[PDB]
Amino acid sequence: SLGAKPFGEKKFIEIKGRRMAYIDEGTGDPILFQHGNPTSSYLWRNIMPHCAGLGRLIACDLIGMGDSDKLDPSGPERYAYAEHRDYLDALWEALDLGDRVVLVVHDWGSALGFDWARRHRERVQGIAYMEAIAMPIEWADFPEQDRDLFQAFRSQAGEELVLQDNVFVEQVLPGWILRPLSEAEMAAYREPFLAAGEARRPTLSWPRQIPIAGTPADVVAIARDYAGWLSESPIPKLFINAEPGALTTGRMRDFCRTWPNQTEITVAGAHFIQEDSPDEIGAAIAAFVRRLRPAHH
Ligand SMILES: [Cl-]
Ligand SMILES: [Cl-]
Ligand SMILES: [Mg+2]
Ligand SMILES: [Mg+2]
Ligand SMILES: [Mg+2]
């Protein structure tokens, strides 16, 4: 259903000196749901129940996000892609996932998940993805009505907009959900970012990492690599397309449509489509996992 309640209570694991928080419910091979910016495990709360009984249902909070600890010192050089990957790779190893992982990914969760999959291909049973960063893009490929704001995040305006005014949480997030959120839902997204200043740095460092027009060159190379791999990989894929969508539209959507061994649905939503159409999304993920894990009841 819709609903504001979280899916379970979080656990944590010590990673590199820091607590990393995660949901972990049920038994079996993992179904691993990975949020991006400026969200947390809470993004999946209404989708995960659809997979009840089908696996170990796991949703990790990225470093500095949700209930995972903040990094200190923090500043403009903190919370880049490579650092998030170093923490997340460590958490995923610590979780003892084995070799039949189904990835379920969104936004920066997709860039991280796709790269992890390229580097651990035998361990990935299926990939379900939506509103993903599936390849490097140009500014012409970015949603038109948000283009100037994202240029501003990437400029020196970003610190005031994000660290002081919290605009990614307060404006971008609800602006990319079709329905109005309740105060409880907003509170859950606000929670890790209540404090002004560096507590909010992950929500600013992230737009500064998006591979657009060849910069930053390091993440562009990473995304070029996973794009090239996915476009030829025989791993079963579930593309959860959205209308109107936001990022996975135009050129990127056409590219995703070339990927092999893939099935597709389309749901209503912009970017944070989990908030508009969670039951349809969950139902599709459940059908996908049932195909991948035939139980013959
Ligand atoms: Cl971002
Ligand atoms: Cl660069
Ligand atoms: Mg501690
Ligand atoms: Mg906290
Ligand atoms: Mg477009």
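Just so you know, the numbers here start at 1 and follow the chain as drawn.
How was it done? The header gives X-ray crystallography, 1.6 Å.
Cβ atoms are placed via backbone N, Cα and C, with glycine included.
Database features, via Swiss-Prot:
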ACT_SITE  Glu131  active site, proton donor
ACT_SITE  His271  active site, proton acceptor
BINDING   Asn37, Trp108  chloride binding site
DOMAIN    30-154  domain 'AB hydrolase-1'
MUTAGEN   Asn37 to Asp, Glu, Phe or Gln (Swiss-Prot position 38)  Loss of activity
MUTAGEN   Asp107 to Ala (Swiss-Prot position 108)  Loss of activity
MUTAGEN   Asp107 to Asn (Swiss-Prot position 108)  58% of wild-type activity
MUTAGEN   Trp108 to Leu (Swiss-Prot position 109)  Loss of activity
MUTAGEN   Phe150 to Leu, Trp or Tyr (Swiss-Prot position 151)  Increase in activity
MUTAGEN   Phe168 to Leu (Swiss-Prot position 169)  31% of wild-type activity
MUTAGEN   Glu243 to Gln (Swiss-Prot position 244)  38% of wild-type activity
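Feature map: annotations from Swiss-Prot on the structure.
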residue	record	CB count, 10 Å
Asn37	mutagenesis position	22
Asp107	mutagenesis position	25
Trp108	mutagenesis position	25
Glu131	active site, proton donor	26
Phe150	mutagenesis position	19
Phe168	mutagenesis position	23
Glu243	mutagenesis position	12
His271	active site, proton acceptor	25
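DSSP assigns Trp108 (mutagenesis position) to a helix. Proximity of the recorded positions (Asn37, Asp107, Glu131, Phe150, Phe168, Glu243) to ligand 1: a Cβ under 6 Å from the molecule is found for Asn37. Here the candidates are the recorded positions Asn37, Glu131, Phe168, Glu243, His271. The one whose C-alpha lies nearest to that of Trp108 (mutagenesis position) is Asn37. Rounded to the nearest whole angstrom, the C-alpha distance between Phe168 (mutagenesis position) and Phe150 (mutagenesis position) is 10. With DSSP states grouped into helix (H, G, I), strand (E, B) and coil, the domain 'AB hydrolase-1' (30-154) comes out at 52 helix, 26 strand, 47 coil. The Cα atom of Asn37 (mutagenesis position) lies nearest to that of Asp107, taking the recorded positions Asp107, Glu131, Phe150, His271 as the candidates. Proximity to ligand 3 (Cβ under 6 Å from any of its atoms) holds for none of the mutagenesis positions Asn37, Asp107, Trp108, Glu243.
In terms of Cα spacing, the recorded positions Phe150, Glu243, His271 that come within 10 Å of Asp107 (mutagenesis position) are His271. Separation of the C-alpha atoms of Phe150 (mutagenesis position) and the residue listed as 'active site, proton acceptor': 14 Å, rounded to the nearest whole number. Between the CA atoms of the residue listed as 'active site, proton donor' and the residue listed as 'active site, proton acceptor' there is a gap of 6 Å. Secondary structure at the residue listed as 'active site, proton acceptor', as computed by DSSP, is coil.
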